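*Asks:* A single structure is presented below for examination.
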Amino acid sequence: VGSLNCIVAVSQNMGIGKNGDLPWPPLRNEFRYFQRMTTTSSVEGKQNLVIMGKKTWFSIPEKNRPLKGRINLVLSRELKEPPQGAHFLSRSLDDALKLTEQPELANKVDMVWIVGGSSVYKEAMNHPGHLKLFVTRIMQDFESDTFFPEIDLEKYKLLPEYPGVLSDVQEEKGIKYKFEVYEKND
Ligand SMILES: NC(=O)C1=CN([C@@H]2O[C@H](COP(=O)(O)OP(=O)(O)OC[C@H]3O[C@@H](n4cnc5c(N)ncnc54)[C@H](OP(=O)(O)O)[C@@H]3O)[C@@H](O)[C@H]2O)C=CC1
Ligand SMILES: Nc1nc2sc3cccc(CNc4ccc5c(c4)CN([C@@H](CCC(=O)O)C(=O)O)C5=O)c3c2c(=O)[nH]1
């Protein structure tokens, strides 16, 4: 299995969700960025795995579930089986990551992408080891009821460049945003 990564889009006030959806109206190119990052694998005959909590799964419109071209894993202790259209179910983040090295997945999985929500981002971000955060900074405040955990910059270095990530300010629907990549190894 390859690298472990988180990806998120987050307002200035650290918001990531409101009422089961995003705090901001749809930013179609930002969504396509998310698809490109999470789906693209350099490794032949492998795909990337997405790991998400249950509410994040159900926040993706059913049309777009599962996220195509990726293996979709949902975290839940209440569900007894993966939701319709999902591929796997795990009871903890530790369990999910251990599953990626069982026989079934061991030679199928390239990158692992943690796609939220708040509690899985927090536990991953403090998981010892090599981890990257792909953070889109939405450069406005938006009313939110779900928030991104603190990024400890004494361990997460903001990288000064990354191949394939645009460095300039983006703007859709009158909302400016910019892409960042952070890396720790502890
Ligand atoms: N802006 C962005 O980039 C993103 C935005 N979002 C937004 O965030 C909101 C959803 O996130 P959030 O509310 O945090 O909810 P989550 O997606 O984290 O779902 C929480 C549910 O997931 C299960 N769960 C979470 N973590 C674990 C774990 N480690 N092990 C086992 N089960 C776990 C639980 O289910 P159970 O009770 O069944 O055990 C829990 O009640 C929505 O508004 C969505 O739109 C989400 C992702 C990204
Ligand atoms: N930087 C960032 N991180 C995260 S982490 C994360 C976890 C869950 C949900 C979201 C945002 N909600 C979405 C709802 C529908 C779609 C997508 C995302 C992507 N999707 C397509 C492509 C677009 C299409 O093909 O129409 C697809 O992936 O195949 C969808 O159809 C984000 C999200 C986010 O918005 N931005």
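For chain A, we keep the numbers from Swiss-Prot: what you see runs 2-187, in order.
Yeah, the Cβs are placed from backbone N, Cα and C, and that goes for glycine too.
Pasting the relevant annotations from Swiss-Prot:
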- 4-185: domain 'DHFR' (DOMAIN)
- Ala10, 16-22, 55-57, 77-79, 117-124: NADP(+) binding site (BINDING)
- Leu23 to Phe, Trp or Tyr: Decreases affinity for NADP and dihydrofolate over 10-fold (MUTAGEN)
- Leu23 to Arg: Strongly decreased affinity for methotrexate. Decreases catalytic rate constant 200-fold. Decreases affinity for NADP and dihydrofolate over 10-fold (MUTAGEN)
- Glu31, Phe32, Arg33, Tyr34, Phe35, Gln36, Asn65, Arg71: substrate binding site (BINDING)
- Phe32 to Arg: Reduces catalytic rate 5-fold. Reduces affinity for dihydrofolate 9-fold; when associated with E-36 (MUTAGEN)
- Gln36 to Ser: Increases affinity for dihydrofolate about 2-fold. No effect on affinity for NADPH (MUTAGEN)
- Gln36 to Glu: Reduces catalytic rate 2-fold. Reduces affinity for dihydrofolate 9-fold; when associated with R-32 (MUTAGEN)
- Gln36 to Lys: Increases affinity for dihydrofolate about 3-fold. Reduces affinity for NADPH about 3-fold (MUTAGEN)
- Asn65 to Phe: Increases affinity for dihydrofolate about 3-fold. No effect on affinity for NADPH (MUTAGEN)
- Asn65 to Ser: Increases affinity for dihydrofolate about 15-fold. No effect on affinity for NADPH (MUTAGEN)
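I'd like these features described in context: how deep, what's nearby, how far apart.
*Replies:* Spatially close to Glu124 (NADP(+) binding site) yet at least six residues away along the chain are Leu94, judged by Cβ distances under 8 angstroms.
Counting every protein chain shown, 21 other Cβ atoms lie within 10 Å of the Cβ of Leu23 (mutagenesis position).
The Cβ of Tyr34 (substrate binding site) lies under 8 Å from the Cβ of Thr137, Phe180, each of which sits 6+ residues away along the same chain.
Under the DSSP three-state reduction, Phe32 (mutagenesis position) is assigned to helix. For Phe32 (mutagenesis position), the count of additional Cβ atoms within 10 Å of its Cβ stands at 14 [all protein chains shown].
Listed in sequence order, the residues of the same chain lying 6 or more apart from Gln36 (mutagenesis position) and placing their CB within less than 8 Å of its CB are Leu68.
A helical conformation is recorded for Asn65 (mutagenesis position) in the three-state DSSP classification. Sequence-distant neighbours of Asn65 (mutagenesis position) (same chain, 6+ residues apart, CB-CB distance under 8 A): none.
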*Asks:* Cα-Cα, whole number of Å: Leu23 (mutagenesis position) versus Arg78 (NADP(+) binding site)?
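*Replies:* That comes out at 24 Å between the alpha carbons.
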*Asks:* Closest of the binding-site residues to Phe35 (substrate binding site), Cα to Cα, picking from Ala10, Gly18, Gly21, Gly118?
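*Replies:* Result for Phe35 (substrate binding site): the nearest of the binding-site residues is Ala10.
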*Asks:* Per 10 Å Cβ neighbour count, which of the binding-site residues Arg33, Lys56, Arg71, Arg78 ranks highest?
*Replies:* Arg71
*Asks:* Sort out the sequence-distant neighbours of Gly18 (NADP(+) binding site) for me: same chain, 6+ apart, CB within less than 8 Å of its CB, listed by position.
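*Replies:* In sequence order, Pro24, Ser60, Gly118, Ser145, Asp146, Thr147 meet the Cβ cut-off.
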*Asks:* Tell me, in order along the sequence, which binding-site residues from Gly21, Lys56, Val121 have their CA within 10 Å of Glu31 (substrate binding site).
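*Replies:* Qualifying among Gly21, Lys56, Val121: none.
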